[PDB]
Amino acid sequence: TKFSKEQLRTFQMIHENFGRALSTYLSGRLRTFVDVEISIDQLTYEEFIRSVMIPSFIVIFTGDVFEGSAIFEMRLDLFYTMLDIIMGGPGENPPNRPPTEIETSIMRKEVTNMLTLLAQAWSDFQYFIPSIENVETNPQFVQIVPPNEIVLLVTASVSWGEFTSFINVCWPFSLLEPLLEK
């Protein structure tokens, strides 16, 4: 429904810390300097989901302590750039298609690492171990909460060279609400 002023301040700080960890992690994986800027916004789930590209890499995840799911979404340009470089290539001119089984297998591990960094960012406020529930490439098939429910959307602007892409983490209010006291 809404958040206190203290509450969004806490969330910004948590994810700014995630962002710094993400920058170091991605700088390692893409073997170049990767800048990460974190912004936070509050909007309806329908507004978020309609902003998502077809196709994308959409990972639905939860934690041992969460009653419900959250979303980790990565643009495919970043997905294939990372993937190519991780496999030994230049990261030049990425395709625009759903990933194959092989590519999903490799990049799921990367997402698992990044979710672990997200969990580490949260460690003072709420311990959790992330687990991946589902992976989709079309946001039409992603309806974790009702359209009008408010979500906290964490946007990571990822920039390297002349390129700039995005990773989003979507936290539904119904997931955060029982934790808002902390």
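Each residue's number is its place along the chain shown, starting with 1.
Including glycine, each Cβ sits where the backbone N, Cα and C put it.
DSSP assigns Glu16 (mutagenesis position) to a helix. In Swiss-Prot, the entry for mutagenesis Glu16 to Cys (Swiss-Prot position 60) states: No appreciable effect on the binding affinity for CheY. The structure shown retains the original residue.
Around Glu16 (mutagenesis position), taking its Cβ as the centre, 16 other Cβ atoms fall within 10 Å, counting all chains.
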